[PDB]
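S.K.: One structure, pasted below without further comment.
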Amino acid sequence: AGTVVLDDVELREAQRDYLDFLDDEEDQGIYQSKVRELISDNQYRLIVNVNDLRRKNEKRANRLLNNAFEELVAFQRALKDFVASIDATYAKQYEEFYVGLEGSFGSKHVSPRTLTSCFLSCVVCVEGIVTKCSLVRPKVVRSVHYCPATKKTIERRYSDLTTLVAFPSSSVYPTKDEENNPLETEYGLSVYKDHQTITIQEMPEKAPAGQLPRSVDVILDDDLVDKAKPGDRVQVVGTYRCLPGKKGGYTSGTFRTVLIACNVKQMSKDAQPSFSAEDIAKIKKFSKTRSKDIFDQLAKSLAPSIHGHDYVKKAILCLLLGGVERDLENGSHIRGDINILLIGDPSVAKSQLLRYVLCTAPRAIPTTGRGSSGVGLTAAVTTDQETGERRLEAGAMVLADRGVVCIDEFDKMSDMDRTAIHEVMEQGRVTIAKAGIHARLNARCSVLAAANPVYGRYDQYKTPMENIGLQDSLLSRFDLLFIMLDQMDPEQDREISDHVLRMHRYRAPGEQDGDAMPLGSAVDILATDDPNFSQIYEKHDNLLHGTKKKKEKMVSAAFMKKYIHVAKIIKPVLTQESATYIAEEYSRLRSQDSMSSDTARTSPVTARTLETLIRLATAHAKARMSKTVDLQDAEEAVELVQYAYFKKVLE
Amino acid sequence: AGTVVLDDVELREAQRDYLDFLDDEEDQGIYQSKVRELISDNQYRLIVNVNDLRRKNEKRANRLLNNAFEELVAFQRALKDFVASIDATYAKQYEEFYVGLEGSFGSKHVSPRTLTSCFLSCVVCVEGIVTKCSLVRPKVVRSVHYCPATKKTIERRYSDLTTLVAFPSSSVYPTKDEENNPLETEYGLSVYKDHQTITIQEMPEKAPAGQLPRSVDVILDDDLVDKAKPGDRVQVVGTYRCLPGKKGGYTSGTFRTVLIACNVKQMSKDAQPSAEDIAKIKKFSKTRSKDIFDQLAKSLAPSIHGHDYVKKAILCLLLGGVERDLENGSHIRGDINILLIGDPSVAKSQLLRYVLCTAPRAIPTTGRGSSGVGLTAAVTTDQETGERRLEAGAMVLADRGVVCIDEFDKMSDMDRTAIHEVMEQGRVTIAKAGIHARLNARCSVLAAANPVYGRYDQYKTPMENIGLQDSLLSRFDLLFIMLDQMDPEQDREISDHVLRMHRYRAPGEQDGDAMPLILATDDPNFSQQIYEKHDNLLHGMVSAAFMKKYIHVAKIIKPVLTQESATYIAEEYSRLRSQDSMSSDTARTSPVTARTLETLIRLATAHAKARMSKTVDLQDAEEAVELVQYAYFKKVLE
Amino acid sequence: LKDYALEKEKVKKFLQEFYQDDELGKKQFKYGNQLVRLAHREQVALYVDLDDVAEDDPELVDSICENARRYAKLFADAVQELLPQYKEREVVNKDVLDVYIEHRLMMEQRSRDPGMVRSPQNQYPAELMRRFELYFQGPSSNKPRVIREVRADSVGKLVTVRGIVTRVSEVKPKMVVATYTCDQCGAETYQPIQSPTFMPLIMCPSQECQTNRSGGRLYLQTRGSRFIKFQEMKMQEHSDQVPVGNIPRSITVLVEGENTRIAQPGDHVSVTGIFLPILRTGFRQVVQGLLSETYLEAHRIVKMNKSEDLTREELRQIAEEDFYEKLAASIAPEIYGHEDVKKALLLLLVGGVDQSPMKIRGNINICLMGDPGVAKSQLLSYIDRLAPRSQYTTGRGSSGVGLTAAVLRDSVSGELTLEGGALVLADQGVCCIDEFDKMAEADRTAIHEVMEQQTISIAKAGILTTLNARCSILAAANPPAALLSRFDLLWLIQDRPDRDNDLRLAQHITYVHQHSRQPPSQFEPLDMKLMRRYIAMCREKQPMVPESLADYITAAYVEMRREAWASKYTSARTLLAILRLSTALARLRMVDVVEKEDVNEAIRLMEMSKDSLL
DNA sequence: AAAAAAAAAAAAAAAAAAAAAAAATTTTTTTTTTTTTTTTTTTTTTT
Ligand SMILES: Nc1ncnc2c1ncn2[C@@H]1O[C@H](COP(=O)(O)OP(=O)(O)O)[C@@H](O)[C@H]1O
Ligand SMILES: Nc1ncnc2c1ncn2[C@@H]1O[C@H](COP(=O)(O)OP(=O)(O)O)[C@@H](O)[C@H]1O
Ligand SMILES: Nc1ncnc2c1ncn2[C@@H]1O[C@H](COP(=O)(O)OP(=O)(O)O)[C@@H](O)[C@H]1O
Ligand SMILES: [Mg+2]
Ligand SMILES: [Mg+2]
Ligand SMILES: [Mg+2]
Ligand SMILES: [Zn+2]
């Protein structure tokens, strides 16, 4: 055999401390519950909060952070022992239970640039964007061979010597028996582990301006291989180590470094929100007690900082809630995504509304008229340059799939790009193809666009068709088109100015002392935890300088986010009464005689107008948590479309 | 981790078969009982009869005898599993259990001359004489190390690659930690096994006369190390293998072959001895407690007629007296020495050969065939370590035994004087400057001498007829003058007895054929009824085997002289010393000293032991007195 | 697998707070006082009693027995750490090693820099600064083993064995810690020695030399190095515990430090110590594996039986007028009669008084010539067992180089050393030569020279020396000027048959055979231990002849010489014999002046010895 | 709205910096064993 340790004092102490920490039963069983949850979910990787670990035993936390491999092995042994104690069969099912880390890393939290050799063999939490990924390959961790000549069955094991001294003996795949009998490998019986290599680059918006970006190579293994794709703003918690070179004889002293990832995370904004019992109870209470005016309350509480534009705010809320897709048995599809175009006079806060949607709605992609040009906007087809094979790169729409694309300077956008996105706006999919590849990417995103009317400022004395240079083909697929006019009414100016000045004079309680400048400079960002991958919530915003007073509260941002997320899943069904009402209203709307004279249509009326009527009714039902599209929902939809589709020509 | 074995059909079959063979409850139970015995005795080797294994499973027998290494591995795994089943707590004490073999090996029973290449990897049984016996060295199999810097403790495991390919990594003894910290080996925690190498030589009598000897090297691991010493005749059963050389880019075809003994057994299977037999002995002792001694005496040498007193004395010798080790370390011998001084053709040599065949540890010596260092201990130099070593002689070997000295009279005075200490106190004190030793040889001497002039001249005194000095004669406690009496009636008796014995034939085994002039059949020396059937051609008689067993059991008993027998013996000794004890025309055959009182006590104790008396009574004392009276006087005719 | 720091603390507690009443019921902290003396450097060896350890912590004793070397080192370190807190005054620098130790400690304190962390290879080895040794006195519970039974299962174990010393080398210097001095840096390198050999260092590891990248050759020094007295002996199995047909087995004992010069060849020694291996590198081993020789690292050597090293009633019995007769009777009580021969053997044991005014020996030589079976060999064997230094030679088994010395290839280094035979081993003791008359002429000449000159002048080919054999001779033979002229006493023992005498002898021998002991008498015979103690107490009691006794002794000598002249051998040797026998009698009587009773008993012994010749 | 020019990109080809792979028996030493010689010891023969 060989050397076998008997009394490793450090290993015994580490195992004891980690098992004590994982007991947690007296410590409100946080990690007991986590272990039980992973057992039920059939997972074999425990994510541990380093902050809790440090609180329990700062010594163990420091030892783990500064000595990665040894302490991680001890932690995994303790986790396997705990899993066996809770349930032995599962522990025997899974050979090794891995431990990934999470929380606030004081100094270990770095970027690919600040990640220097001082962090070798330490636990580092590096932020960045995945520049490239590799195919998921299986590495044999235990091979099984059968010898026909002797009917024997052997099993060879290969250890994970990724960042350890490896010799030819350990990495030789048997191909003969001791008597030179050919073997045959039993692939089914053999054990493989999935392995992938990615590249994390410093975020361009974080990198020093004008310099080339700093990268790092990351190794992912079983249960972490496909946690990211190129262009993902990922946080990788791992162990930084030097990769061994090939058996040489002369060494230059240069060692490639790599990050053995122990955990991968995406932007927490798109993550599944945590709904506690009290939170769901509050949502139930809100929906039940207030249903008649809940949609109006949410619409008015949507963007507190932007005054007026009540109809536009309601339309934006409908866009956020979305409709419901129709998946017909014969494959025909109907989008449930509302498209909104805000056009009007300069300085009407349309860009502010788009920015608010970007900040709030999950999977919201900003874009500018000329910022994205075709292949950048939709998907693109390139070549690997190393394999000679075609490859697909997701554009803004694809990345915004099941989300929102907030486009600004839509008018400035070239006609080619608008023609290209025509398909996305209605079918919600991108159809690209080159000679060696063809795909139909899913882009189920709602387009919220902003534009400036021709002549810079809206012309009250010209038809909306002439004011808007967008042709009918592109106008139709916009479900709602709102003309936001900078009317010069003295009273509206009074209200707007009062709101703006109040918002400017507001200061955040506690953090601001009356003279602080909150800007930081490229260091505090890494010093403190990133508020982009981080881990009690009220319902109505407490009175503050934002508003003076009234008998109508304003919904909290977090509560509104949770409520919208819950309500978006609802798929209210269209009732016969609402269906008949919508059909008759669509007939009347299409019949031009209904609308008065001196009134010009913003956009043409079409079957798509009917479809957006249905979608708006569905969105109102979702807001109400109704589960059925009712007469009030149909009324609100018809009201909104009637307001949006007609504008009075002044003279 | 490396290439482990998941399932192995042949190994599984072998282990299942061996476990079945070892589990005996539906069968007689021999091997279940044997395993229980070894558990009780705290051993870790089981002796399994190849005959039993062949009987229960021919295939396993052939496999074990033709491919021994892996077969013995499977057998030992099965043995450990069975021992765990019987009792796991004991099975945990010993890392491994070993399987020695015995019984009959058809063509695998060979001599060192016949142990050729054909028997490589097979199990072989070799009987021979030990020549060389190296020191018992410990061989480390598991070494424990401690790092004072890191407080760590490590264990290094070394596989027994005596005959397997070994690579340096296996044998690297660790001295430094991973970061070059010093490692201290903990001897109290490491594990070592005794290892020894001996050489077995073709027996001189069985080897061809013309040619030089042939020998084989034998490796003995733990539990088999001090079982044999140089000069002993032993049977070693084990695997005949090839020893690897050393790493080298060039090699000759030559290989060094050895024998990894799996069991070693003494040729002296007769040196050691059921409830049926024990009860039989008890009833035999109890029933006729008075004439039992006489019956044993008459049955001792059935093929020799007459010599009643000589046979009684030989029985007293075989029984031996009771030694007295005093509180001050003083020693009074218990053995009994007999000198048959006799005319030619009076069966004294035949009595010697009878005692050779019967008694345990009987060494045959001749007058000039065993001189000095060959007869007693010796001192030599190793010639390799330049150190002095003892070498046991005939009498040292015969310790707790008998030495049959044929033609004792014709031994050189040097040898006869050298034997005085052995005769009296039963030890050899030998010293050279380097080494001085006091070897124990508590042997009893049975000497066969012829008188000066060839034939005992009855006109001359026994002192003259015996060409020995009184100092030497006093050594022999009993001295028997065996004349070729010219009585026609006794001549008739002797002739009839001789012709009957010459006419006798073996029962059924023989029908007119000739006696033959050995490896084909198991070697008798190593092979595993109160009265004889009254054949008329042999009797016109206790059985040999029962006599052997009874003498063995009666040797241990230690009768104690009783006051009445002590008084009787003292009075008789006073008379024997007195002049009146011998009349006119009778001459003393040996001077009467306190040695003769010791002779009386020893003979009485031997008689009491023959009777299993537990007390030396007046009967025993009178018998000893009568025998001494017959032996120590002779009537000289004019 | 245990915490050696905790074990060290336990042994420290034992050493610091163990006490006993060894001194007249006075709790004195035995090991505390021993530590005080060790710190003062008034004591080199410390013998820890595992009986004392078990008195409180039996499991610690078990651990020590299971792993002695480790716990030997632990105890040594505990004593090392304890010495400073027991030190009470300044050492007087006993020797050069003490000077070196003080210099090294002084300069280490000088260059201390206490906070600076020093490389592990940058300190003085512990064994280099000890000046003391620690050994274990095996526990009484541990039954002594047998050389044959001590096998691999005892490796690393504290075994206690008993046996005869067949050989011992002379104290040699064995290097423990080699020292080296550099030609560039003036720093000392050290190399502790564990293997039987070592390779001297070539380059210096000193920080200064490494920094300067100089050649830094260093030279091995016998001055700063540390040595320890080293002896290699061979112990042999006792005869009583050898297998039936086996020759006794021998174990190589290695003795170091204060245990040397305790055991000499022929001694009966009980050696407690650790059974350890020695790696067998070099030899092209037949069998692969780390095969190793074995030896016994001695810890406690004691002398047993005759080799061994009083109360008011004891002094009373010594002073009793019958003490001489009691001693003469207690010798070999199982042998009947022979009261006068017993007295003569007692005188041979006691000896006379050596005078070097021309050195005249004070030994007494006695030759028992007799008829067969008259207890000659029994008395010879009894004296062999009794006398503290004795050898026994029966016939020609031990002849030639068995009596004299011989040149033999040494082992510790390899060379021609001198091994002493029976006479050498009996030097300043007794040699019991049974079967004298049958001995070879050369051996008889050697005994002749020994009986007068006390030497053995060997001038053979490989040897040319003069051994010292100051041994009394107790010979036995059967039927003379060649012996009567030389031997101090020549005693004839004839067994003439007689009814009453033979009856008494038979009763005595029968009772002996019955009860394995001598028949009861008026006084209980004295044990061998007590007899040896009294004999030794008599040896160092040299008396002197007053001027008054001159006339009486001269008259007795002339009278006995006239008798010898008239009858059908007397010489100055006769008067010398009377003198030395009288001095032996005075020794036995515990007086410094030979008296009229002493001379009377001497002449009576001579008269009866000569009467035996008729 | 269509044509021409500009450039922008994609892909393919090419040339170094570092790392990785390939190729590799002969001479001398020592140990064991075996034999020869010397001297001492023992044995045997003659007086
Ligand atoms: N109704 C309004 N209420 C509050 N602020 C407004 C309003 N209209 C315009 N603004 C202000 O005008 C500024 C810029 O408007 P912007 O979002 O650029 O609109 P546009 O995209 O039409 O230029 C914002 O900081 C916003 O506060
Ligand atoms: N009393 C006897 N009983 C039986 N056989 C005898 C007797 N006397 C002589 N013989 C025979 O005579 C032969 C003598 O041979 P052996 O005993 O060797 O010589 P010795 O008798 O001189 O010792 C033997 O074979 C034996 O059978
Ligand atoms: N006087 C005696 N008292 C007791 N036992 C004796 C006496 N004489 C002889 N013996 C016994 O007789 C035996 C012969 O004596 P031993 O000394 O061996 O003869 P030797 O004198 O020839 O050496 C011994 O065993 C001894 O015990
Ligand atoms: Mg704008
Ligand atoms: Mg014969
Ligand atoms: Mg004698
Ligand atoms: Zn130096």
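Shown for chain A, in order and in Swiss-Prot numbering: 2-536, 544-659.
We read in the header that electron microscopy, 2.8 Å was used to get this structure.
Each Cβ is built from the backbone N, Cα and C atoms, and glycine gets one as well.
These came from Swiss-Prot, pasted as-is:
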BINDING   A:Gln353, A:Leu393, A:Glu394, A:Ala395, A:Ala397  ADP binding site
DOMAIN    A:295-502  domain 'MCM'
MUTAGEN   A:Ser535 to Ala  50% reduction in phosphorylation by ATM or ATR
S.K.: Return the residue, from the listed binding-site residues A:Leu393, A:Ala395, A:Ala397, with the maximum count of other C-beta atoms within 10 angstroms of its C-beta.
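M.R.: Result for the most crowded candidate: A:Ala397.
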S.K.: I want to check the contact list for A:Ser535 (mutagenesis position): same chain, sequence separation of six or more, C-beta distance under 8 angstroms. What comes out?
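M.R.: Same-chain residues close to A:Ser535 (mutagenesis position) (Cβ under 8 Å, separated by 6 or more) are A:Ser269.
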S.K.: Far apart in sequence but close in space: which same-chain residues, 6 or more away, have a Cβ under 8 Å from A:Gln353 (ADP binding site)?
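M.R.: Result: A:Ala304, A:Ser306, A:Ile307.
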S.K.: Going along the chain, which residues six or more apart from A:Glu394 (ADP binding site) have their CB under 8 A from its CB?
M.R.: A:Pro231, A:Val376, A:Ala380, A:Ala381, A:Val382, A:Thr383
S.K.: Per DSSP, to which secondary structure element type does A:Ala395 (ADP binding site) belong, with helix, strand and coil as the options?
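M.R.: Assignment for A:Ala395 (ADP binding site) reads coil.
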S.K.: Do any of the recorded positions A:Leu393, A:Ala395, A:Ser535 touch ligand 2, in the sense that the CB is under 6 Å from one of its atoms?
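M.R.: Those recorded positions that pass the cut-off are none, since no Cβ is under 6 Å from ligand 2.
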S.K.: Under a threshold of 6 Å between Cβ and any atom of ligand 1, which of the binding-site residues A:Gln353, A:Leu393, A:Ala395 are retained?
M.R.: A:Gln353
S.K.: Of the residues named as ADP binders, A:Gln353, A:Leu393, A:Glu394, A:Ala395, A:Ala397, how far apart in Å are the Cα atoms of the most distant pair?
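M.R.: Per the listed residues, the maximum Cα distance equals 33 Å.
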S.K.: For A:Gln353 (ADP binding site), which of the three DSSP-derived states applies: helix, strand, or coil?
M.R.: helix
